[PDB]
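Asker: Quick one: structure below, then a few questions.
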Amino acid sequence: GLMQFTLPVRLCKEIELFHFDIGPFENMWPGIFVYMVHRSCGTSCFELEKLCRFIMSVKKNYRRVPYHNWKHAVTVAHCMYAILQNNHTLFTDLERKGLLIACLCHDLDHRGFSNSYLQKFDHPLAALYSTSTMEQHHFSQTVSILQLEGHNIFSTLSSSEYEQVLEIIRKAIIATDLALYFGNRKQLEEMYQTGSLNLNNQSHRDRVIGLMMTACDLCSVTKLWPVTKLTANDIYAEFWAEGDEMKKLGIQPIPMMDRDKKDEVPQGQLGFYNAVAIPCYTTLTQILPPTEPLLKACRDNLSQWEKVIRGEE
Ligand SMILES: Cn1cc(C(=O)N2CCOCC2)c(C(=O)Nc2cc3nc(-c4ccccc4)cn3cc2C#N)n1
Ligand SMILES: [Mg+2]
Ligand SMILES: [Zn+2]
């Protein structure tokens, strides 16, 4: 009960910054996650024994894929922790509880393939879930793990609080479908600019939490250039393997997934920062002003990608 997780000094300070990299030591990531729940949510939010057992079941259910792996899940939870800690009073007790859990679970049992490849492959999951296929799977895996004996970290919540936290988690994980991000940001943009954006309207909150999930999910672009550049390599390792599988089905993949178009990567990144990342962190900064460092870091990494094209690195 009076057992506070602490981290070494360098981690203790840098884990508060948006650009923190969780490091290459896999065995510290669980404790990094508990530290963030204890500081963000409180040391009373979860029974430590149920949480530690939930985390190791979630770890065991991520695959050894190059990018959509356990390290991605903890990276995404850290970004959310940073947003929650810089926006302390704006969020409910259930929201802080649910959103760090949602982030840790948002890519559960990912295979390293897009919703598109499952649909073209005709995967069973594509029959069961026709849209946001992997994301409905990720939420279904999350419910499965909570229902393992000893694993219900929400045991102490009332029946109504329970249904509300699982609804937050569900919307949170569905929101990580990048296909739903474009329409979600446009509506938030309109509601902020016109001026009807209302954090008491539950449908409005959902949209904000949605944008935060995209923000945390894309957060490789808000890191130190070497982290951003090396994560990119793991992102393209999955995309090019999907490209190979597409070719095996007799379908030329989109250039993004074609290893034969590596040369065009720097230009593909410009598109992504301009079409997806920068709009995401801009609307996020407009709605939640203290998330500005994500936007500053993102603009910095777009500038680094322009230098690659100019041949200066
Ligand atoms: C952090 N983080 C997350 C993602 C990401 O997208 N997702 C998360 C992982 O799951 C699928 C979604 C990226 C990213 O790099 N995204 C894209 C890269 C890209 N390269 C080309 C390209 C390359 C060569 C030639 C032409 C185009 C196109 N193009 C589109 C993209 C998008 N969107 N970075
Ligand atoms: Mg995902
Ligand atoms: Zn993800």
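Residue numbering in chain A adheres to Swiss-Prot, whereby the residues present occupy positions 724-1036 in order.
Recorded method for this deposit: X-ray crystallography, 2.1 Å.
Cβ atoms are placed via backbone N, Cα and C, with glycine included.
Annotation source Swiss-Prot lists active site, proton donor at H791. Among the features that Swiss-Prot reports, 3',5'-cyclic GMP binding site is placed at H791, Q992. Per Swiss-Prot, the feature divalent metal cation 1 binding site maps to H795, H829, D830, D940. Here Swiss-Prot flags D830 as divalent metal cation 2 binding site, drawing on experimental evidence. Record note (Swiss-Prot) on the mutagenesis of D830 to A: Loss of activity and of zinc binding. Record note (Swiss-Prot), mutagenesis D830 to N: Reduces activity 1000-fold. The unchanged residue is displayed.
Map these features onto the structure and tell me what's around them.
Answerer: Over all protein chains present, the Cβ of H791 (active site, proton donor) has 22 other Cβ atoms lying within 10 Å.
Remark: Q992 (3',5'-cyclic GMP binding site) has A955, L1025, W1028 as non-local neighbours, by Cβ distance under 8 Å and separation of at least 6 in sequence. Look at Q992 (3',5'-cyclic GMP binding site): DSSP puts it in a helix.
The C-beta environment of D830 (mutagenesis position), restricted to residues of the same chain at least 6 apart in sequence and closer than 8 Å, consists of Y785, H791, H795, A796, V799, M857, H861, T899.
In the three-state DSSP assignment, the secondary structure recorded for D830 (mutagenesis position) is coil.
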Asker: Sort out for me which one of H795, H829, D940 has the most neighbouring CB atoms within 10 A, since those are the binding-site residues we care about.
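Answerer: Within the set of binding-site residues, the most crowded position is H829.
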Asker: When you average the Cβ positions of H795, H829, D830, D940 for the divalent metal cation 1 site, which other residues in that chain have a Cβ within 8 Å of that mean position?
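Answerer: Neighbours found: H791, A796, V799, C826, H833, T899.
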